[PDB]
Amino acid sequence: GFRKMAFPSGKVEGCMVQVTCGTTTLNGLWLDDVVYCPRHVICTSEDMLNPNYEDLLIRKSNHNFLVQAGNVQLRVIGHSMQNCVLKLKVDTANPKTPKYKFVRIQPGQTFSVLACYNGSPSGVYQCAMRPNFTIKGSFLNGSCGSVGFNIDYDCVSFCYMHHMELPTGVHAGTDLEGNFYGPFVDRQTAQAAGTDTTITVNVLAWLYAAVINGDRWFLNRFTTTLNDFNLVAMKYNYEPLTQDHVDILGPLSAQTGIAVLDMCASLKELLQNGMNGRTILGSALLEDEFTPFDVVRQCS
Amino acid sequence: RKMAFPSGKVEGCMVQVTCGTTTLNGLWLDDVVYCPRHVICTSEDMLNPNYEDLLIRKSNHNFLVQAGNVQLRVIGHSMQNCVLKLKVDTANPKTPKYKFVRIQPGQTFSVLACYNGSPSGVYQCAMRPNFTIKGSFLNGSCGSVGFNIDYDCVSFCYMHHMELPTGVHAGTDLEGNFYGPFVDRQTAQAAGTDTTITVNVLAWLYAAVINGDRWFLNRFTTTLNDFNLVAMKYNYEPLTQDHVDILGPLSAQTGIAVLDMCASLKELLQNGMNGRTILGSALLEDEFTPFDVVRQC
Ligand SMILES: *[C@H](O)[C@H](C[C@@H]1CCNC1=O)NC(=O)[C@H](CC(C)C)NC(=O)OC[C@]12C[C@H]3C[C@H](C[C@H](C3)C1)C2
Ligand SMILES: *[C@H](O)[C@H](C[C@@H]1CCNC1=O)NC(=O)[C@H](CC(C)C)NC(=O)OC[C@]12C[C@H]3C[C@H](C[C@H](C3)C1)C2
């Protein structure tokens, strides 16, 4: 009945290593003969306010990096920096390398996080990228380099690497090319995320899920244009819909026979009038962290 | 965050088991595959089975076990309560250190939901006081297992067998004994009245505080017995002194005494949340144990 369901993590567990500079240890991702990790592994507690990463890296050699899979050292044979990620070339190809891709996700998309410490997995959980490019994770000291991913058939799509916490308790990070999601930088400074908003496309997915399960009191007789809906949505701190959102609701629209813009008109009415005491899927609150793909998985 | 254990050690044990047109999942440990015995039923048999009768009519060769694209040869079979044990001629090199445990109501575990021998998703479950689990399971999910991991050791505690009309789920331990008053027959079965896992609600209120949510705290206090009277009135489980002790570390971390947090929960039960939320929830959450909360700090 709609659990937060993560992808099986084994294919990613088989790629996790630890990377140490000095006493600073974080996690890395070992794929083929390259290890990827956050570049702030090279910082000391004095570099961290505004590190000159290019200068810090010049002062490093291959022999300054301790890369371990469990207790077994992996020899580093080259090093480079790509945006905010370090790439360490190693002399061994990971025999557990899955089929994989590096992908950049959009806000509202969900993914699984394998939270790791010292290269060892602790737990797996499902996260949504918020519209302000933060995630509500569970991350302690030593969790950096933990990754987020989706799995399609045989293929692991890596989409997130963890780098930092914001003063509000939420989390920020990069894709596997080292480019931050959102307007954040890897400096130990207080950084503010944009005001967050509700993930409209996911709320619509949730409403389709309710219909699929026979809970449909909120369907009305009307429709809306996408532009009219977007202008109303923003007044309720809901994200505007994109053309890609309309398209990814296609399968659920087809399964239910309810056109996307008709469901938008139903959601608009819910926003303007409230639930009037009623519930949807046994909840007085609308859920915004299940995507249309996440619904289709658990329903059908 | 509801957090499951990493599922890799279990993924390496999942296989597909087929008898006739009935297919489900099995757990391959060393040279034995464990699976629900109703794999031997036709969909018709499932409506009311005599399992010993059905099993005597089966040979080793009626069981098709597949590990990916690779068929494993069954060389023996036996039934233990509601689980079938299929001896195969190949040992699983991916077998982790493991044990079989029977969990108590209120304890939590991770489920690796599987279809056709292939893992699909992982999530965290509590054994309800009425011995159901609020799972997410579809056709073909039987033989999926629940587990906890301690160090390198996988403790298997649940194997999935059925759904109830209310949409909750029922199954067995790895010795084949059901949790609760349920039977592996395709008939509508109701559970006993469920209750809320009080020690877990308290653990989660402490998690709300640790993450800076304190609107529900108060200065009232209570004795253990007076709290338990109110708890029971609201269909909450009694809190034992062992529960109070288990909460100690969380009490120390936050500096809120257990019975003080009991007084906050009493006020929530009597007054409600007044449209407010705790850790984003409009309802009190009871599927995090104290240990779950600590581990995640
Ligand atoms: C890498 O393991 C950690 C992950 C952090 C630790 C706790 N939760 C996390 O998500 N990353 C960092 O420690 C990171 C390092 C820099 C990018 C070089 N720094 C960081 O996350 O800063 C957090 C704070 C939050 C507020 C108080 C204080 C000063 C700033 C505001 C930044 C730390
Ligand atoms: C094994 O894969 C399935 C898992 C079930 C299917 C759907 N969701 C599940 O969790 N197990 C069975 O199909 C099981 C077989 C018996 C143990 C022999 N039968 C079952 O779960 O029946 C569920 C229903 C629920 C209501 C409608 C209908 C009649 C009864 C009430 C029992 C099926």
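Going by Swiss-Prot, the residues shown for chain A are 3265-3564, listed in order.
According to its header, this structure was worked out by X-ray crystallography, 1.5 Å.
The backbone N, Cα and C atoms fix where each Cβ goes, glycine too.
Secondary structure at A:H3304 (active site, for 3CL-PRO activity), as computed by DSSP, is helix. Taken from Swiss-Prot, the feature active site, for 3CL-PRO activity covers A:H3304, and the record attributes it to sequence analysis.
The active site, nucleophile feature in Swiss-Prot is assigned to A:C3408. Neighbour density for A:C3408 (active site, nucleophile): within 10 A of its CB lie 25 other CB atoms from the protein chains shown.
Note: A:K3353 (variant position) has non-local neighbours A:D3297, A:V3298, A:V3340, A:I3341, A:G3342, A:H3343, i.e. same-chain residues 6+ apart with C-beta under 8 A of its own C-beta. In the three-state DSSP reading, A:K3353 (variant position) counts as strand. For the natural variant A:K3353 to R, the note given by Swiss-Prot reads: In strain: Beta/B.1.351.
Swiss-Prot gives this note for the natural variant A:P3395 to H: In strain: Omicron/BA.1, Omicron/BA.2, Omicron/BA.2.12.1, Omicron/BA.2.75, Omicron/BA.4, Omicron/BA.5, Omicron/BQ.1.1, Omicron/XBB.1.5, Omicron/EG.5.1. For A:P3395 (variant position), other Cβ atoms within 10 Å of its Cβ number 23.
Per Swiss-Prot, natural variant A:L3468 to V is noted as: In strain: Zeta/P.2. There are 27 other Cβ atoms within 10 Å of the Cβ belonging to A:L3468 (variant position). DSSP assigns A:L3468 (variant position) to a helix.
Taking a C-beta cut-off of under 8 angstroms and a sequence separation of 6 or more, A:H3304 (active site, for 3CL-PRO activity) has the following same-chain neighbours: A:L3290, A:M3312, A:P3315, A:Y3317, A:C3348, A:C3408, A:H3427, A:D3450.
Closeness to ligand 1 is met by A:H3304, these being the recorded positions among A:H3304, A:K3353, A:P3395 whose Cβ falls under 6 Å from the molecule.
Taking the Cα atom of each, A:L3468 (variant position) and A:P3395 (variant position) are about 16 angstrom apart.
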